[PDB]
Amino acid sequence: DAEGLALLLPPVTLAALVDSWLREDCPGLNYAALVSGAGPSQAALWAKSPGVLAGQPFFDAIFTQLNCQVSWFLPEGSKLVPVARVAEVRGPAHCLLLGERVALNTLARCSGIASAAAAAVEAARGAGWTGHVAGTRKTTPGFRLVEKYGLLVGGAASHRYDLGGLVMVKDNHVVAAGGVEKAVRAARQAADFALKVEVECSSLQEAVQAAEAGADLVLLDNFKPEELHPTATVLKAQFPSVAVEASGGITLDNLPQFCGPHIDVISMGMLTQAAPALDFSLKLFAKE
Amino acid sequence: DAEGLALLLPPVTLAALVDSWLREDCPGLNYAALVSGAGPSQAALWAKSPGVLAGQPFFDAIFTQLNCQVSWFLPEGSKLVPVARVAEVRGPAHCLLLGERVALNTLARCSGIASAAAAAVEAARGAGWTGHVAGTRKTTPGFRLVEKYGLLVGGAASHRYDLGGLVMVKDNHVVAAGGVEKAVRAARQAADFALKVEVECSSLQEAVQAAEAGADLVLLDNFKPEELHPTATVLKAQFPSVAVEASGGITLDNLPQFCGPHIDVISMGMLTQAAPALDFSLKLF
Amino acid sequence: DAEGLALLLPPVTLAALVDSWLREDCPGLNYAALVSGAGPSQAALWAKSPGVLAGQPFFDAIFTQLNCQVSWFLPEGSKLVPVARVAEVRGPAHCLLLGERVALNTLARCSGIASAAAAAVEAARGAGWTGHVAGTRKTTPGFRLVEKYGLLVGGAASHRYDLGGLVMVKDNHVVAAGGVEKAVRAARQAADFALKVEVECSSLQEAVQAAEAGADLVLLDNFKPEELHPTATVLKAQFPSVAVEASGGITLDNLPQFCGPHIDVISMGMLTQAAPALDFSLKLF
Amino acid sequence: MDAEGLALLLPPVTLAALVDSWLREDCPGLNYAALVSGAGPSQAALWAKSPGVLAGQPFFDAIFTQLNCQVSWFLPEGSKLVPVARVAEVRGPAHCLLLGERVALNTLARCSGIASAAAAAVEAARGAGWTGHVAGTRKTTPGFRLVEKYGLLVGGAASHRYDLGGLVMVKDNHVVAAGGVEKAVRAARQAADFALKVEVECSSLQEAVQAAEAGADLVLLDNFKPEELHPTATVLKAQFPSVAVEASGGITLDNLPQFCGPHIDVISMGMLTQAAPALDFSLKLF
Amino acid sequence: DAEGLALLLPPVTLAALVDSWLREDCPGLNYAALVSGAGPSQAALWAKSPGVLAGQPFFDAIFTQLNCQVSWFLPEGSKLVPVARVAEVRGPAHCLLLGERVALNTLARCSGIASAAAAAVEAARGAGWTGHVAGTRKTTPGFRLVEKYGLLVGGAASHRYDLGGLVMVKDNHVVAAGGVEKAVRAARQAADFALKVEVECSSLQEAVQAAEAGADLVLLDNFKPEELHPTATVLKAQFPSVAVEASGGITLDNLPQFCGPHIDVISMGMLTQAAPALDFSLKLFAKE
Amino acid sequence: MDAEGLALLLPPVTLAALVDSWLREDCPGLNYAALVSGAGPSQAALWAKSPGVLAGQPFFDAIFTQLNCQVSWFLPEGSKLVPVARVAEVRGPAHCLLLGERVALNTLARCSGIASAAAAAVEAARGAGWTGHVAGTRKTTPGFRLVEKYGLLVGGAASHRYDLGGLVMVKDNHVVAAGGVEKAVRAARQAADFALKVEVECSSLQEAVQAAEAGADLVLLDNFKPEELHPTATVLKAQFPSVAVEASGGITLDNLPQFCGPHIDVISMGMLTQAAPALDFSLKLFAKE
């Protein structure tokens, strides 16, 4: 449930992230503060794009660091129907305007990702698929927490978060280890009981090797849909407990083709690499 | 010149940024290192998208922190025509694979922005415009240095970098100050001699007030082209020291409509907010 | 293989950790540097305790930050038979002596943990058990990387590393959620496909609920051995894909009693909470 | 001094940064388990399952304060622990309590384990009729020194040498590097000037005499047998009444009384920080 | 207005700075805390030097981090007539005494700089000059925010803040670029529309070259006053839009000689490099 | 001790972190001016334009090392400067030299300004026939203490009290909070134990006696007139010859000899760090390619 997802974000982690963002945008003197002064002010947050609202905890944490308060008129995960009054921000005018750009940039990107995730989830559901749409590690460096949180609000799985999560054996690992069996054997030893092992496979031959070697997940990468489903079918027949992930060249438009009864996970780089930010503005309307 | 832009980036700043990205992607043990081992290896960097290559100094910095070396086959800012082999990375296998994702993520986004900038610059040039296409502060939090560098590689101006660079008077500042004249007066006091003052104007009226009050730059925001140019015409005529910037609802497709002889700068939020990342892969061989 | 484990540790992570340790031990002026001077020097590292050598990469990283070099005479994971010559460190005298205490403190604790892990692994093997001895999150705050690395060198599984690794449903979670079924359902939703769910069970009845709700691992906590094995037996019979962990009151002495064919993992807080540091010294020669 | 007053030694900003690093270590990204417990206002009881001395309240409090939780203590800092004891209650949103749980217990367990060891050593020294100070050393877990030294203090031991900026310690290695005791102590005395003491690690009576002659404030008689230690300290004290004598090396709880004597001022023990088992604590939501 | 200048300082930036200063002064245990105890206490801040009071926001931030409260009896920028009771600080005794030294050190230097700036501004005004007295980047490393804020409280321009502000072309850049025209052309390309370009000139010839190539400011460096004013006059005659800055060997005593109708800015390294700290003391007078 | 050996006091990791924070302060984002100079291999000369004492080479070097530049010094650390002197060369890519320039010169200028003030005070004390130590205090620029204390040492003064973990300083504020000199010193002595000294700030013979009786290692006679200072120190040293006596408060270079006497061990001066003008240095690029 989108409203309960904020509990995932430790307050100390947010504070440090928010502080680094404010430092980036104002490393020294805030000259513009002299223009607005410190009079108690109110600003309206407007949604000018359709999509899904995501990023309230980051938006809040920015303004909290600046001694401003936010009242939300729509819950986290709400559908946005522009032009929508989303929230009021209240505080000293210079603080409101110091937080403005960082807060809007954060909300815009978080929401843009949640919107893309929601559109993919809807397309998958419309296709009658009961698997999970998932994101990837193809996130903006330093900004992963916000992007993965956005995926979650949109109803996608955050999935592989970092290199300390499940042990991912890619094509590159196979080359370095000298074969699928050797690579998976090593991965299984490293993962032990606490972590899953996933193996990126380019053919059915590779997928059977991976499964026989104890992979928890087999990632069928850059298959054509007509090859994907027969491969997954055969795999599920022989290894019923192995999960199947599809990835590579999947878009919102072709997503239904990758949906099938033997695919458990569909991961999409585009959800984080190519989701346009939503258009939000913050308008100061009263002061003193 | 794109190849000289890397000089803008202090090595200590890059190192700290790069370290934070590596910490994000691997906060504890790198379990996958045990799969590849440490054998000396090589990987080919492939460009799978058209556009402009940008972000070599960040890609290099990442691998340097991981004791790997990079040989580039194309200069920074070169056109990418897929599928193109663009670099080789050398080092211990586990180090190559530890840097892979962060390095690709960085290059993809920097290049995505450079590509959008170059398309905008080309459209403006095709329109016969001699002004500057510019970016904005609508950048991903924590990632501004990379995004601004990407704009520069693509031939756009980085323009307003942060809140300490020029004193920007926006709609909000006008409301808070109680009018354009009062806001600009205060901004000029604050800017003194070292900083410029820019004023965001939503109307002809505000634009004229800002010029008359002594702003260095007047930003004509969300004008229709048919209103923009007549407004800019009177500013250049009566205030020839003022720089005129256009922004708001500008896209690659409509950019030529915003180009005109009295417009000096066109800033586009889309160059950083809506530039799809390019497709790159790194393949051990 | 113990010698290959160092690949798990990113060099940038080590450097930051090491820098914080040096800052802790010398926050300002290093007055004692004026006593020794900067003359090129050598020191011998002596092992004065039996056990397993662990922590070379950290020891090395400390001295590297101080522009000193280490030559090891025994591989990582070696049995230590006192009094053993283990390594030589070379560099300016004051640098050797500035690194000495931090390096010895680190090696002593890493090795003390590896020694305890190796003893437990040996006792389990002597009992004919083929499961994995494992550590826990009961580590010294800020020092987890070293402690977990030590466990690995000793042949134990590092196991649960942090709160992002598998979703652990404890007694407390059960209370908060209002029951095992509700807790595990929520955990399974949060874990999705990428993470395992483990459930801490105090009784046979909780264990079955956890398995029925789809936990990947059932942790049988603070069972007597005579209750543990019958419980695990039924679990494996009815839920063949669920892994069984035993924990709670397990010591080196009683470990063989907790070993059985239906126990997959045995985790011991004592390996990190009560492993005495080994005795090492560093002597200029 | 008094255990309850020792928390004043800890600056709140230093604690906050330390606590933040610990929380980051335990949860670098998403806290998935938060979705299991939810955010309902909750309470948890802190239980002591080991005998010993309670130490580490300020760190325990700081951890929970960062997580917007409140702690009520039912025993003062430095209390004897008689298990199974109800030590405290913690209140807050369920997920915040459970996020702080492990880090808070790990910290309290180790701090108390060290305070317990220190208290046992202090008691053994007092039972021997010795009026000197039991002290710790710089043999602490890297990054955790503040907690370990605070734990020694709560147990009634001296924190003693805290870091390399505190008193100029001339060890064996310095003597080798400087080319002799006299040269090393002369240099140390120049570096220490008026603000810092000089201590010299000595392996014989002759070295101790040379060190005292050259102006050492403390002479550390290292790895002496008790039968050699006391005659050495006696002679030293006769010739240099102002010089403090420290004994260290192979001292344990069991043999501590043997190292106690009228001419020993300080007994330092690496074991108090290197070999003190953590106490068993649990935190149980109710 | 001096009282409004605190708005320039973001609270998160201050907190981080203040935290580093407290860490510098007490990296481990605060042994002296055991001497004073934690009893609620009060301490009076006394000004023992004449000058201008500056640095209240930093002083406050220090004590705020230590859970102490400050009541000021004089506004920021006030003239100090010693011996004057200027604030009271209240909090736990050990907290007051932990913040004492860092807080006094900060106020003393910020006020010393504000005092020097005010003296220079007064001398310029007494000379009938309407230009701006300015500081420079000749600030104590890590302490620039405090020093530049002190300049402002004293009525001087902070002026060039860092290397991300206006593009300064110095002697060294001219040599490296191979000439004034080349250097200024490059600087103008780098500065684009957002930033000004300033050029340090040692002759009239260089000043004209700079102005012709599009410099916004010409800095006439280490001119004798008798050479300075004729040079500025000719420059303004030909390039009316160009601002003229004078610098080099300017002191409080000789400042009026550098004042003239064609000089816009006078920058003085001495305002930050050679301003003696003011004498303040904090006297804990009550406890319990 | 010897000025050239003092750099060993400074851990390389501590310097690197400090230096990095200074560079970040001066250039938080893009270094626009780099495009003006380019990266061609260049050389610059460091010129001393003020008399005094050279101090701060390790910090100056660390700044440039972080920027991949190298420094050749023509004078040792602690050398007397007699302007105008060309004292070093720096080599590196032009943009790196010019990026480091201002921070390096600001650091050297202040370190040397303090070293110069310290050396002047030491010389005045020596000219007065005094064998005690001239010392600094904690009245240092926040965040810059390492440089300033290092500067004092190069100038021949004692760094002395470095921070709140070094010796337990009982000021008049602590006496008030504790409820009296004896109570404050007893508490201080308990906190200091064997590892730390206790110093007590006293405004009278009577307080100094109480402090010494309670076990103070140092008695700081604060803001005494010289005519009261020496008789007080004399009488106190008689009774407590193991106690060291420090004088402070209102001491200047000009009046320093009046505070010098046979029963004063340490003279601390806030002015050495609070009122030492920075020296004038410049860095002039003379070669490129």
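Just so it is clear, chain A uses Swiss-Prot numbers, and the residues here are 2-289, in order.
Quick check of the header: X-ray crystallography, 2.0 Å.
Using the three backbone atoms N, Cα and C, a Cβ is placed for every residue, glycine included.
These features come from Swiss-Prot:
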type	residues	note
BINDING	A:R102, A:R138, A:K139, A:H160, A:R161, A:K171, A:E201, A:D222, A:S248, A:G249, A:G250, A:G270	quinolinate binding site
MUTAGEN	A:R102 to A or Q	Reduced activity
MUTAGEN	A:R138 to Q	Loss of activity
MUTAGEN	A:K139 to A or S	Loss of activity
MUTAGEN	A:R161 to Q	Loss of activity
MUTAGEN	A:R161 to A	Reduced activity
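Overlay of Swiss-Prot feature records on the structure.
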{"residue": "A:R102", "record": "mutagenesis position", "Cβ within 10 Å": "24"}
{"residue": "A:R138", "record": "mutagenesis position", "Cβ within 10 Å": "23"}
{"residue": "A:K139", "record": "mutagenesis position", "Cβ within 10 Å": "21"}
{"residue": "A:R161", "record": "mutagenesis position", "Cβ within 10 Å": "24"}
{"residue": "A:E201", "record": "quinolinate binding site", "Cβ within 10 Å": "24"}
{"residue": "A:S248", "record": "quinolinate binding site", "Cβ within 10 Å": "19"}
{"residue": "A:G250", "record": "quinolinate binding site", "Cβ within 10 Å": "14"}
Rounded distance in angstrom between the Cα atoms of A:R102 (mutagenesis position) and A:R138 (mutagenesis position): 26
Where the record names A:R102, A:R138, A:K139, A:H160, A:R161, A:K171, A:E201, A:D222, A:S248, A:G249, A:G250, A:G270 as binding quinolinate, the maximum Cα to Cα distance in Å: 40
Nearest-integer angstrom distance between the alpha carbons (Cα) of A:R138 (mutagenesis position) and A:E201 (quinolinate binding site): 14
Three-state secondary structure, which DSSP defines for A:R102 (mutagenesis position): helix
Length of the line joining the Cα atoms of A:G250 (quinolinate binding site) and A:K139 (mutagenesis position), in Å: 14
Rounded to the nearest Å - Cα separation of A:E201 (quinolinate binding site) and A:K139 (mutagenesis position): 16
Alpha-carbon distance [A:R161 (mutagenesis position); A:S248 (quinolinate binding site)] in Å: 13
A:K139 (mutagenesis position) versus A:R161 (mutagenesis position) - Cα distance in angstrom: 10
Structural state of A:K139 (mutagenesis position), classified by DSSP into three states: coil
Candidates from A:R102, A:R138, A:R161, A:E201, A:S248 close to chain B, where recorded positions are judged by Cβ under 8 Å: A:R102, A:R138
A:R138, A:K139, A:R161, A:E201, A:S248, A:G250: the recorded positions whose Cβ falls under 8 Å from a chain C Cβ: A:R161
Three-state secondary structure, which DSSP defines for A:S248 (quinolinate binding site): strand
Structural state of A:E201 (quinolinate binding site), classified by DSSP into three states: strand
